[PDB]
Amino acid sequence: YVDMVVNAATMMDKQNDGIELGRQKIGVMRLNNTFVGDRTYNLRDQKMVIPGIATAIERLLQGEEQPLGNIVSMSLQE
Amino acid sequence: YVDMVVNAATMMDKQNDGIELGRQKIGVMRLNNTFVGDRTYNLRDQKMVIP
Amino acid sequence: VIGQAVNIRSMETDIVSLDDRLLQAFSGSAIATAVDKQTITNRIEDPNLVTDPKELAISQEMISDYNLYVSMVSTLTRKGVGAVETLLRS
Amino acid sequence: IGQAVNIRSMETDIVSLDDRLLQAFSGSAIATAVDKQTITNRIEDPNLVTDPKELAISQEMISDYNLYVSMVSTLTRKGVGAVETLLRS
Amino acid sequence: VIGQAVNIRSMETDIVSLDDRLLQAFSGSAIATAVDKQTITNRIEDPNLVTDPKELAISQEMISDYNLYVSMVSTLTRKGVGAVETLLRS
Amino acid sequence: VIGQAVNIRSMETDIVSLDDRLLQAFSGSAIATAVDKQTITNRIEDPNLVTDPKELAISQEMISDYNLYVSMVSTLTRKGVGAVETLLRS
Amino acid sequence: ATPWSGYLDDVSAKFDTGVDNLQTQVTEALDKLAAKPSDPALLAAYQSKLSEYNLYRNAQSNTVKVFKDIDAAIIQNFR
Amino acid sequence: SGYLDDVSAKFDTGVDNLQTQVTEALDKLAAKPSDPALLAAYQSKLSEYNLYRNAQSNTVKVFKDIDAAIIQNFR
Amino acid sequence: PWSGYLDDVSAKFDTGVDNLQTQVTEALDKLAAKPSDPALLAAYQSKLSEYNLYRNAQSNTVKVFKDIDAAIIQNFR
Amino acid sequence: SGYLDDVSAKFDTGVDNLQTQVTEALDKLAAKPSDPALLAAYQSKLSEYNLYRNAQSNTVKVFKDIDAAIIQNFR
Amino acid sequence: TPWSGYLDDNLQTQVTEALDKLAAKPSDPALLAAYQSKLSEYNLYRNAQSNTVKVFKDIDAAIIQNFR
Amino acid sequence: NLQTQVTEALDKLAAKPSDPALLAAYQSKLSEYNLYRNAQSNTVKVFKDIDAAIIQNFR
Amino acid sequence: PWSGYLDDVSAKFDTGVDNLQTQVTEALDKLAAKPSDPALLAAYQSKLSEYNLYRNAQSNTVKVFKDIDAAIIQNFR
Amino acid sequence: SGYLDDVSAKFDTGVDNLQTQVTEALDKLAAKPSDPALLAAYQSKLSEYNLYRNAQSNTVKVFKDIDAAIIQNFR
Amino acid sequence: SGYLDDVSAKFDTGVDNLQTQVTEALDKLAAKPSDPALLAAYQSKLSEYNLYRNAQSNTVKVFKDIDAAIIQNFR
Amino acid sequence: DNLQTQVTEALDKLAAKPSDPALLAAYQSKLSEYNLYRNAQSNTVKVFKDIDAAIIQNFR
Amino acid sequence: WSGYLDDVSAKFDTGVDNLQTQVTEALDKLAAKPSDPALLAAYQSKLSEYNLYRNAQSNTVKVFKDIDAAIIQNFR
Amino acid sequence: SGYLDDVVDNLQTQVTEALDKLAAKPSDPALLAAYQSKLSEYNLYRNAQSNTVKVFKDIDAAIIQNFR
């Protein structure tokens, strides 16, 4: 019984290296109060830029290594 | 007992290297008394810039 | 520094026969050896470990120590049996 | 890909001492003959001698062969070495 | 190819005693050895053969086979003489 | 030129037993060796010593001398042991 | 006091043998590059992958070589 | 991926958007090859792209050499 | 936005000459309405030539800093 | 044919028509050496051909080294 | 390995740091001049180290092989 | 065999050493030939050393 | 924090041209305001040329010592 | 004789006249260094000669190495 | 001490002052990196140094290998 | 001693005009061939006399 | 009194009769008038010829030392 | 030596002399080229001597062992 258990479990664990959990999903989110794109205001004296949300967020997250959590103003599976 | 404790402890430790908990969080902080961006002013013959 | 253990107390000689002390010594050596061989093999496959100059400088020491340990044991055992041959055959 | 295996190969009971020799000798001479042949035709095939993933296999096969024959030779020599000392003495 | 000849018929002899079987096995080996050594020596000094990979790949084998054959004959001769010496001493 | 010292009349009116002569030799050698190994390692660690030609040219000589000394002690010891074996061995 | 024995994963390695990711990715990157040999974004990637594959393959060969010399030297010590 | 891929990706992560900016500026210029203000921008962006790729390649090469020189000593 | 050292050394000239980039266009579209007025011609001449020198000096400076960097990067190997 | 031939032929098939395109465009240019359309068309093709040949040769070179380094350890 | 009973890493972080500064602005001549030096020293350090570790291995092996 | 293929690639090359298409083909052929010859020689040597060692063992 | 020897060789140049590293950026910040002043052009040509030579000689010099050191270390075998 | 001499001579027979085509085209040019048809003729001959010699030398080198590596295993 | 240090020293007593001169010339040049008179002198001194250090190290290597051979033939 | 003579002839012709590429090309070949010849001869001489020594050691 | 690698060096030194001095002479003349194209054209030839002379000499002595060391190794 | 006790010049002298001359001016090609061949001939001589001394001693050791 011991031998069988140890072998079986080791093989189960190795074969599950071929399975994948991390299916991506796509969210489509309409902005209700502002333009999505970035804007440029050519002041007669100076050109000035206001970035879009996409640009700002990408620049913020770029190169992160750790997870996200707590945006503010079975256990093994989770 | 001793042989079981020592083995299970060492393996739990090696496994915990896979767990990660230093997860980042995001905070939005509005400014009430100043402009957010950099500003530029012209002097007598040179510019001045405030970051 | 990740996981470590040590054995603090060794059993009294007054209760253990002469051949138990041998079995017990042999087993411990054979296991520490199989475990070192395995460790080296695993270091050579993690692509992070096999391509970082910091980690390679460690692997080179580990393999040099394994080589010297096994050459030492294999030499002293041959001298040991050679003594018995000298006394009995002669 | 063309492969065959012979399964019902060996008897596990206690058996006369004369035949344990014949069966060990024959099984070993067969294994070494086929091993050597596969080694040589791995070198002669141009698609195998030039692929770095294949060469790494041939290296292991060659080394395993070397060790196996070294050990069968050593133990057989010590086997007859025992008998000749017990008898001469 | 050019200027080449082969001996079709070997001369023959009766073989009637262990004496003649021995002289025959001796003479058979001596000549094969001398021929091989000469052949190798020539292959080392014809410059078309010393410098061509295909011809060097052959000379390597010829040298090896020579070494193995003479070492076998030496060993088995010494084993036979040692068995005679052992029995008569006993 | 720094901290030189020499013993005088070492054997003039006292003589050591061989039992002690071997022991003093062994100790005086083993400690010098261990200090030379530490000196080398330290000269390799210090970032200012492994990057200056003047200091590297000094370290090459230290490694050469260490390697030659340990090889000579090992060879002489093995050869001297051999003679005692040839004396005692029946 | 003596260091711990460790504990042995006897089964895992010998049947962990299987097709490596690394060769697969090298051949895939080569097949992407050969479609457009002048794209810098693809050249930069292939330089890195090919380099890593070179190092890995050498390190492995030299290791197999070392482990088998020890065994040949033991047997030659007793015969 | 090993350590070289990581070294390589440090440059790609350090320059936020240049791969995009350079392409966009190229497309704006190609529509109107003769506006000095479109032209001067593109000069700078292309110049920086050049240096970025050069440095990225030479660094990877150096690390490769340090590793192969170590691995020669295993045997 | 992301901006290298060369982009900075470039923008120094833009933010240096506050308004010339506009003034050359406004002077042009005044002159184009009335090519024969001396007061419009005499102004336009000076504005256009200032814009000329501006673009040339900017382009040569960026070229030189590029070549200092390429010279250093050639020695990593 | 070995593995190196395969690696070379992957480039030969990766570029479909480049060799004949180069041979053609050269003969069009040589028929009227002073036409800017033909000149512009030719520069790019020849540049592409140059990079193609270089990448091909450097890759075969690297693989040869990895193989010879393994074969050395049979002894 | 210790001789039983006998009485008696910064350069890596420094190179990592310089790399991170450089990666942010590859066109700064001062960051380039600094990185060139850090990388050259690190390279020499690693080479001298690994050569010395081999020389000691080969002396221990020669000793054993002399009595073996 | 490979011996002839290499010999002929050489004969075609020496007719026009400046043709890239011929050069690329030759590089590949000569490379494979070099590897083949080395692998063969090393394997032969290994087998003969084993054979000799057995005799030295019982001698 | 550990200074090697190459670091010292480099710093010899930095502590040699004590102020040139500032003067170049200040003369640039003068010129970018009024690109047409001959005095400012004449000044900046000089300071820029000097800064070029300085960075170039520095990098070549560090490389030569790196090449001597490696050639010694290869003989430790 | 020898085999490397046959390999080397195979090039000499492959290019029939080149060794003295160069010397002749040089003697022609040296008479009127400013004639463009002569300059253009000389450029290609001298290039061809350069490549010829390089290939000839490198091949003899490779064959030498293969032979030395085989002879090393007679022992 | 030792003979290999004697060989090493036979160079350093050969080049009397170079070890100083090089650093002195470097300090001068660092004071005014753009003087061709200074540059020309530094090029010479630096070259003479590079050569001295290479010749020294290769000679010490050779005498080390002669002794390591003899101490093996003691056996 | 033919291949010994050829190399000394080639060397004289070369030493006469060290920059002539036809002479350089010839000498490269002659020297390489001589170099292989010497090694092959020495190695086989060694093998042939190690076999004799092993025979004597077998009965000794 | 000398070996055979000196006979091999001396075959070059007596082969190129005079070049060793001709170089120094050419340099003595050019140093006096660097801006003269006839002197410059002469010196380029002499200096190149000397560079090749020295390289061919040193590589040949290296090869003969590699043959000898390999024969001596077999004296064992 | 200046000494004979009653009852040409060798490579050992020539090397020491050529090294001594070279070390005065390490960058002269005539002297370098004169020194390469003396250091090579000294290396070959000093190997061949020791290898043959070793052969004669192994012969005498084998004789003594054969009559043991």
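Numbering of chain O is taken from Swiss-Prot, so the residues present carry the numbers 6-80, in order.
Looking at the header, which is where the method is noted, we find electron microscopy, 3.3 Å.
Cβ from N, Cα, C; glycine included.
Among the mutagenesis entries in Swiss-Prot is O:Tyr8 to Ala, noted as: Decreases invasiveness. Abrogates host cell invasion and effector secretion; when associated with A-5. For O:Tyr8 (mutagenesis position), applying a Cβ distance below 8 Å and a minimum sequence separation of six or more within one chain yields O:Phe68.
The 10 Å shell around the Cβ of O:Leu9 (mutagenesis position) contains 19 further Cβ atoms across the protein chains shown. Record note (Swiss-Prot) on the mutagenesis of O:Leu9 to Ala: Can only secrete early substrates such as InvJ/ScpT, PrgJ/SctI and PrgI/SctF. Can polymerize into filaments in vitro, but not in vivo. Cannot enter cultured epithelial cells.
In Swiss-Prot, the entry for mutagenesis O:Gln26 to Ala states: Non-invasive phenotype. The structure shown retains the original residue. Neighbour density for O:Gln26 (mutagenesis position): within 10 A of its CB lie 15 other CB atoms from the protein chains shown.
Sequence-distant neighbours of O:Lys50 (mutagenesis position) (same chain, 6+ residues apart, CB-CB distance under 8 A): O:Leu23, O:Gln26, O:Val27, O:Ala30. In Swiss-Prot, a published mutagenesis experiment is listed as O:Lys50 to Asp, annotated Non-invasive phenotype.
Sequence-distant neighbours of O:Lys66 (mutagenesis position) (same chain, 6+ apart, CB under 8 A from its CB) do not exist here. For the mutagenesis of O:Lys66 to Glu, Swiss-Prot gives this note: Can secrete only early substrates. Can assemble needle filaments in vitro, but shows a filament assembly defect in vivo. Can invade cultured epithelial cells. The structure shown keeps the original residue.
Around O:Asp70 (mutagenesis position), a 10 Å sphere centred on its CB holds 13 further CB atoms from the protein chains shown. According to Swiss-Prot, the mutagenesis experiment O:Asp70 to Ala carries this note: Shows a specific deficiency in the secretion of the translocase SipB/SctE. Shows fully assembled needle complexes, but has a reduced number of needle filaments. Is drastically affected in its ability to enter into host cells.
In Swiss-Prot, a mutagenesis experiment is listed as O:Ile75 to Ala, annotated with the note Shows a specific deficiency in the secretion of the translocase SipB/SctE. Shows fully assembled needle complexes, but has a reduced number of needle filaments. Is able to invade cultured epithelial cells. Around O:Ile75 (mutagenesis position), there are no C-beta neighbours below 8 angstroms that are at least 6 residues distant in the chain.
Around the Cβ of O:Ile76 (mutagenesis position), a 10 Å sphere holds 18 further Cβ atoms from the protein chains shown. Quoted from Swiss-Prot for the published mutagenesis O:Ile76 to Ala: Abrogates host cell invasion and effector secretion; when associated with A-79.
O:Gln77 (mutagenesis position) falls within a helix when secondary structure is assigned with DSSP. Among the sequence features in Swiss-Prot, the mutagenesis site O:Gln77 to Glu is noted as follows: Can secrete only early substrates.
Within the same chain, no residue at least 6 positions away in sequence has its Cβ under 8 Å from that of O:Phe79 (mutagenesis position). O:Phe79 to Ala appears in Swiss-Prot as a published mutagenesis result, with the remark: Abrogates host cell invasion and effector secretion; when associated with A-76.
For chain M, the nearby mutagenesis positions by a Cβ gap under 8 A, listed in sequence order, are O:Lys66, drawn from O:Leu9, O:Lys50, O:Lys66, O:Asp70, O:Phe79. Cβ neighbours within 10 Å of O:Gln77 (mutagenesis position), excluding its own Cβ and spanning all shown chains: 14. You'll find the Cα of O:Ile76 (mutagenesis position) roughly 10 Å from the Cα of O:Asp70 (mutagenesis position). Note: the CA-CA distance between O:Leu9 (mutagenesis position) and O:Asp70 (mutagenesis position) rounds to 11 Å.
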